[PDB]
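See structure below.
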Amino acid sequence: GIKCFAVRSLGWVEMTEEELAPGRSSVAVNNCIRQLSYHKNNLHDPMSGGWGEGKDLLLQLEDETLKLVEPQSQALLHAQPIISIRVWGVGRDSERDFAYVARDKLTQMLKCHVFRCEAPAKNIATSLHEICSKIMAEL
Ligand SMILES: [Hg+2]
Ligand SMILES: [Hg+2]
Ligand SMILES: [Hg+2]
């Protein structure tokens, strides 16, 4: 009914449409994950909705929505409809890095968000897949 994973935000990278083309998306996502894996930006971002880089978060799946939730406060920081997630993936290399791509509602920018997960990052991909499929099923 609800799926809830402890994760840390690693930030985002801006993507182009050309990068999200079939045949190109899995290289693009692996690159973003590799790029952010050992990166750090210590700048506090006033405009990051409290779910930006380096934040401990609950990544939750409920009601066809991916939710980012403040763990101490339980505040809903971010709600992403699963239906408009363009792309998602899991770190390929030497795993617990999860990524998804969606358009930012306010800026119209395509962004790849990466999270370091406490669980196998494939548990998140697999849960999202079950929900995507149920949504496709109703076609
Ligand atoms: Hg959790
Ligand atoms: Hg990417
Ligand atoms: Hg889907």
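Don't overthink the numbers, they just go from 1 along the chain as shown.
Going by what the header records, the deposited coordinates were determined by X-ray crystallography, 2.2 Å.
For all residues, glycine too, the Cβ spot is worked out from N, Cα and C.
Among the mutagenesis experiments that Swiss-Prot reports, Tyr38 to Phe (Swiss-Prot position 403) is described with the note: No effect on phosphorylation by ABL1. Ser94 to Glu (Swiss-Prot position 459) appears in Swiss-Prot as a mutagenesis experiment; the accompanying note says: Increased activation of the RAC1-ARF6 axis. Among the mutagenesis experiments that Swiss-Prot reports, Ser94 to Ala (Swiss-Prot position 459) is described with the note: Loss of PKC-mediated phosphorylation. Mutagenesis annotation in Swiss-Prot: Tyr100 to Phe (Swiss-Prot position 467), described as No effect on phosphorylation by ABL1; the structure shown retains the original residue.
Neighbour counts of Cβ atoms within 10 Å were compared across the mutagenesis positions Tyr38, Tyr100; the minimum falls on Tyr38. In this structure the C-alpha atoms belonging to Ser94 (mutagenesis position) and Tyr100 (mutagenesis position) are separated by 20 Å. Around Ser94 (mutagenesis position), taking its Cβ as the centre, 4 other Cβ atoms fall within 10 Å, counting all chains. Cα atoms of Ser94 and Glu95 lie 7 Å apart, with 2 unmodelled residues in the deposited structure between them. Cα-Cα distance from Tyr38 (mutagenesis position) to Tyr100 (mutagenesis position): 18 Å (rounded to the nearest whole number).
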